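Chemist: Here's a structure for you.
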2 protein chains.
Amino acid sequence: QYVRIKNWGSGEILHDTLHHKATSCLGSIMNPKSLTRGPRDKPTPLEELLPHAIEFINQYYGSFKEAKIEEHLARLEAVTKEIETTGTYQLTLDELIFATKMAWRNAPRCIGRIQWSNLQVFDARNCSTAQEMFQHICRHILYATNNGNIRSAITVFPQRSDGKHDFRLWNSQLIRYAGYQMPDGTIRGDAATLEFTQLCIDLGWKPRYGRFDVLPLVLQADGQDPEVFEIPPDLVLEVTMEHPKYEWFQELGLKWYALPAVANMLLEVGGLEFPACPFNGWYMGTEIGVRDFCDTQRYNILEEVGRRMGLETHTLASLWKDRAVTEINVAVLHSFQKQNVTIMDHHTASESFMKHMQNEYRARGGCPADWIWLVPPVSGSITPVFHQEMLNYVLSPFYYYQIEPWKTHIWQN
Amino acid sequence: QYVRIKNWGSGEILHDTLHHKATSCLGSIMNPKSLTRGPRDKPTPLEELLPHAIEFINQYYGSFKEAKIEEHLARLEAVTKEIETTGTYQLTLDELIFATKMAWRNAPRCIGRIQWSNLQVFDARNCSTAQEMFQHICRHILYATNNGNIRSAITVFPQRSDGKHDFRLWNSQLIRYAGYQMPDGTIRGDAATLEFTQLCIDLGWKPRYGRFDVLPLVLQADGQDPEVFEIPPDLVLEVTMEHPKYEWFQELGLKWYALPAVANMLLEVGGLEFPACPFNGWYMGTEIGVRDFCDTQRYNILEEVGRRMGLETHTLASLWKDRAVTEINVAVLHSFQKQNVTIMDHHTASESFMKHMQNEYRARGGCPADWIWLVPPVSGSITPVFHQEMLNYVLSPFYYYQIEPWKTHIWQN
Ligand code: HEM
Ligand code: HEM
Ligand SMILES: C[C@H](O)[C@H](O)[C@@H]1CNc2nc(N)[nH]c(=O)c2N1
Ligand SMILES: C[C@H](O)[C@H](O)[C@@H]1CNc2nc(N)[nH]c(=O)c2N1
Ligand SMILES: O=[N+]([O-])c1ccc2cn[nH]c2c1
Ligand SMILES: O=[N+]([O-])c1ccc2cn[nH]c2c1
């Protein structure tokens, strides 16, 4: 009938009836093929497209309280007709909106889903050139940033048609620091972007060899070739790291951008695919303080912040790592708050997710969730989410990962 | 052919060829039916038993460097013969040892598996009364404790035969604090043992209504009825919590037992089942400091330790929880060290697991691992394990969970 789910903290039980609407032991795999929707060089076979199309249309119309039956049956018809004549179909603006929030709502790895319904949608389905793509992206960044009071938004570019005419942002995220190697062997900046940074250079980008050099937007439009554009500095707002007690913190010269916008995901809805549709929320402290700043494959500042705190950085058992990282997190949080830039700590984040999750079950008997992702990189069991049992399942609409575009691309020149 | 596994920190890749020897999306489920081996009231059907028996015998003999072919073929015969005559068979002591270490080695949720080969085995297959069971358990506790220098060990009781003659320790762990309700509504001691504590009372136990009252051993032998025995206080060694800087820590009057011994798991080997075989390792700081001491469904001391540290325990964004829990962990570690009682911090734990894991892959192309379990309840991404991808799979031998014995038990009186 369904599946019981226990919350080992409050002891409460839940019944997941929603997992039945899924699709089709890989525990800690980052990019499983099950979560990726790759390239195709032929349209989406009519027999496949039509059913998904109807389902989605029945979902949309089956969502409002005062159900408009006429419009529903009518739309269904107009839809199938459009499919019979052109092949693929076009969603109403209202539908696309509904599609983008559901896809978010249905994102197993997102902690900030309580906000699902509060999203801004930028309809860029008219776009046709990289230059126009770049202009929309700027409008996005400018809107989302809002002088620190971050606003969630998504810009939808033209849906995949035949397959050779895909719109694709080659970047992982909109704003993202560059990572250069160095003569003395040491890596500089974000070591994770080493590969993509090189690529930007190959595409004729001028590497200002620094620690926080905002990478260039590498845009591809209508299956064309990738054109490079530098993000207008006036658009990239950044916060300067500063500890509320350690005056030596600013001496670390750290800072991070305020905009967390995922750029390379595909939106799947009603059997239609949107290879390019960047979106953004706002940061959760631990993302910067723990991942970005502390990971040994990123800025890796833990040992540096350690000794300056005067700790036995050579005795693991002293828990210096535990103390240090926490002070970094304090810095990140303090700084975003001080410089009036929206941000949320992970504890608060979790409590809001738990609240969210309840609403999801009451409202629709389920809520897809990846525990491995949903639990904060620090102070795990201290947050409620650690204790919540949860089922992970790919519903629809959905935001899938895509194969890295440079790997598969018919190059023009 | 196999499965690539990436370690997102060192970037290194691994090939898991071992998952092929497994048996047969449930992400964060604690007690999945896939990990439980329940009751049965009929022997283990010969056609099932014989194949598993041979496999195991081929495993055992296929483990030594200087392979003794004669003894091998010979054993195989003697084995099948014993099966044809009696039904179930008896493992050689050497085999049982090999069986208990492999089962450990094959434990997906154990962080301390680098020690797998270093285990003490107590052969209590001769046991036949609760009184004798209790005596062996004491020998165990006494051996393992070793005046603070903890030693890993396991005591194997008689294997399941027909099913109505099962040997079973009703406790979750050997040493374990009691949890009583209270007139004023407040819970006292370990709130997790509320159920089992009551049971002990029903079985005529004298509840000394305290915070750290070591529960009674509830033993069941040869399908008999559960008899209660109090653990001799001289046997239960405990450490007194004490912070190396905050003199007010001891004023908290906290303490914890040094022996972490899992009591209720079933050992499966060569198709034979051992419903009772408690084992023990030594603690990993976070287990006590974070789980036992901080969980809102245990001792829950986080807020108490908070205000005494002088923190804004009413402003979540202050990260007081992060600071507090860490100091508790410092206390737990400091105290076990000071009172000369073996213990290992989680950071050190992780590095040793990573080392372990390498050996496992090089030595046998695989290593079953539950990331959700293997990653520390605090400072997740700070430890290497967080970044390691890993496959979870039930091999054999194996330590399965069992259905709670009180739920399914043909009561005599
Ligand atoms: C409003 C505040 C939001 C917060 C606090 C939030 C927070 C997070 C966090 C912590 C993650 C994991 C990030 C990582 O470790 O890489 C995440 C992932 C994700 N979020 Fe949300 N998010 C927000 C808004 C959004 C919005 C508006 C969308 C989309 C419309 C979204 C879609 C997703 C997706 C698809 C992932 C997974 C990304 C991946 O697989 O790498 N998020 N978010
Ligand atoms: C020598 C030191 C050892 C350490 C540091 C260690 C540590 C751990 C930790 C941290 C867990 C998770 C505990 C929890 O959250 O409940 C665990 C689980 C486990 N360990 Fe090990 N362990 C050790 C020895 C052993 C031995 C000797 C065996 C068995 C022969 C063993 C069998 C297991 C099993 C079956 C689990 C899973 C228990 C469950 O599912 O609740 N451990 N151990
Ligand atoms: C729901 C979730 O699986 C559960 O609360 C967890 C997660 N991982 C764990 N990890 C360890 N070490 N111990 C546990 O009890 C749990 N429980
Ligand atoms: C191997 C493991 O899945 C990986 O390193 C993880 C785990 N969970 C995560 N959780 C978040 N939030 N972000 C991540 O990148 C990861 N990566
Ligand atoms: O907008 N997002 O997709 C997104 C992704 C990751 C994080 C982390 N903090 N905030 C985020 C928002
Ligand atoms: O012996 N064990 O099965 C076991 C189980 C859990 C823990 C936690 N620290 N040490 C342990 C040993």
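Per Swiss-Prot, chain A residues shown: 77-100, 109-497, in order.
Including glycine, each Cβ sits where the backbone N, Cα and C put it.
Per Swiss-Prot, the features are:
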type: BINDING; residues: A:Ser112, A:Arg375, A:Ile456, A:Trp457, A:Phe470; note: (6R)-L-erythro-5,6,7,8-tetrahydrobiopterin binding site
type: BINDING; residues: A:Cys194, A:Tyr485; note: heme b binding site
type: BINDING; residues: A:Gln257, A:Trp366, A:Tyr367, A:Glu371; note: L-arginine binding site
type: VARIANT; residues: A:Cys211 to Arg; note: In strain: NOD/LtJ
Chemist: In angstrom units, rounded to an integer, how far apart are the Cα atoms of A:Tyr367 (L-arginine binding site) and A:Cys194 (heme b binding site)?
Modeler: 12
Chemist: If 8 residues are missing between A:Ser100 and A:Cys109, how far apart are the two Cα atoms, in Å?
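Modeler: In this entry the gap's Cα endpoints measure 14 Å apart.
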Chemist: Select from the binding-site residues A:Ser112, A:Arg375, A:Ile456, A:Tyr485: which have any Cβ-Cβ contact with chain B shorter than 8 Å?
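Modeler: Listed binding-site residues meeting the cut-off: A:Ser112, A:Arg375, A:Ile456.
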Chemist: What binding-site residues in A:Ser112, A:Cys194, A:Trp366 place CB under 6 Å from ligand 1?
Modeler: A:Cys194, A:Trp366
Chemist: I need the most crowded of these binding-site residues: A:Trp366, A:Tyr367, A:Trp457, A:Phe470. Count other C-beta atoms within 10 angstroms of each C-beta and give me the top one.
Modeler: A:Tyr367
Chemist: If H, G and I count as helix, E and B as strand, and all else as coil, what does DSSP give for A:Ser112 ((6R)-L-erythro-5,6,7,8-tetrahydrobiopterin binding site)?
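Modeler: In three-state terms, A:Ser112 ((6R)-L-erythro-5,6,7,8-tetrahydrobiopterin binding site) counts as coil.
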Chemist: So which binding-site residues out of A:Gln257, A:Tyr367, A:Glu371, A:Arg375, A:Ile456, A:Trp457 are up against ligand 5, CB under 6 A?
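Modeler: Near ligand 5, sequence order: A:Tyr367, A:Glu371.
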Chemist: Other than its own, how many Cβ atoms are within 10 Å of the Cβ belonging to A:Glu371 (L-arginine binding site)?
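Modeler: For A:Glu371 (L-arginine binding site), the count of other Cβ atoms within 10 Å is 19.
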Chemist: What whole-number distance in angstrom separates the two most remote CA atoms of the L-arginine-binding residues A:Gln257, A:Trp366, A:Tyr367, A:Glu371?
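Modeler: It comes out at 14 Å between the most distant Cα atoms.
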Chemist: Listed binding-site residues are A:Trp366, A:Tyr367, A:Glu371; which sit with C-beta under 6 angstroms of ligand 4?
Modeler: none
Chemist: Between A:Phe470 ((6R)-L-erythro-5,6,7,8-tetrahydrobiopterin binding site) and A:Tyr485 (heme b binding site), what C-alpha distance do you get in Å?
Modeler: 25
Chemist: State the count of C-beta atoms found within 10 angstroms of the C-beta of A:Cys211 (variant position), not counting that atom itself.
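Modeler: For A:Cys211 (variant position), the count of other Cβ atoms within 10 Å is 21.
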Chemist: Show me the subset of A:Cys211, A:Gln257, A:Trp366, A:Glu371, A:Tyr485 whose Cα is within 10 Å of A:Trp457 ((6R)-L-erythro-5,6,7,8-tetrahydrobiopterin binding site); these are the recorded positions I mean.
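Modeler: Matched recorded positions: none.
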Chemist: Other than its own, how many Cβ atoms are within 10 Å of the Cβ belonging to A:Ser112 ((6R)-L-erythro-5,6,7,8-tetrahydrobiopterin binding site)?
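Modeler: Its Cβ has 24 other Cβ atoms within 10 Å.
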Chemist: If you measure from the Cα of A:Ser112 ((6R)-L-erythro-5,6,7,8-tetrahydrobiopterin binding site), which of the recorded positions A:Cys194, A:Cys211, A:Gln257, A:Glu371 is the nearest?
Modeler: A:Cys194
Chemist: Would you mind pulling the DSSP three-state label for A:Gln257 (L-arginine binding site)?
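Modeler: The three-state answer is strand.
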Chemist: Which residue among the binding-site residues A:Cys194, A:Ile456 has the fewest other Cβ atoms within 10 Å of its Cβ, if you could check?
Modeler: A:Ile456
Chemist: Using only the Cα atoms of A:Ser112, A:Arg375, A:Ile456, A:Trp457, A:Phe470, which the record gives as binding (6R)-L-erythro-5,6,7,8-tetrahydrobiopterin, return the largest interatomic distance in Å, rounded to a whole number.
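Modeler: The span, Cα to Cα at its widest, is 18 Å.
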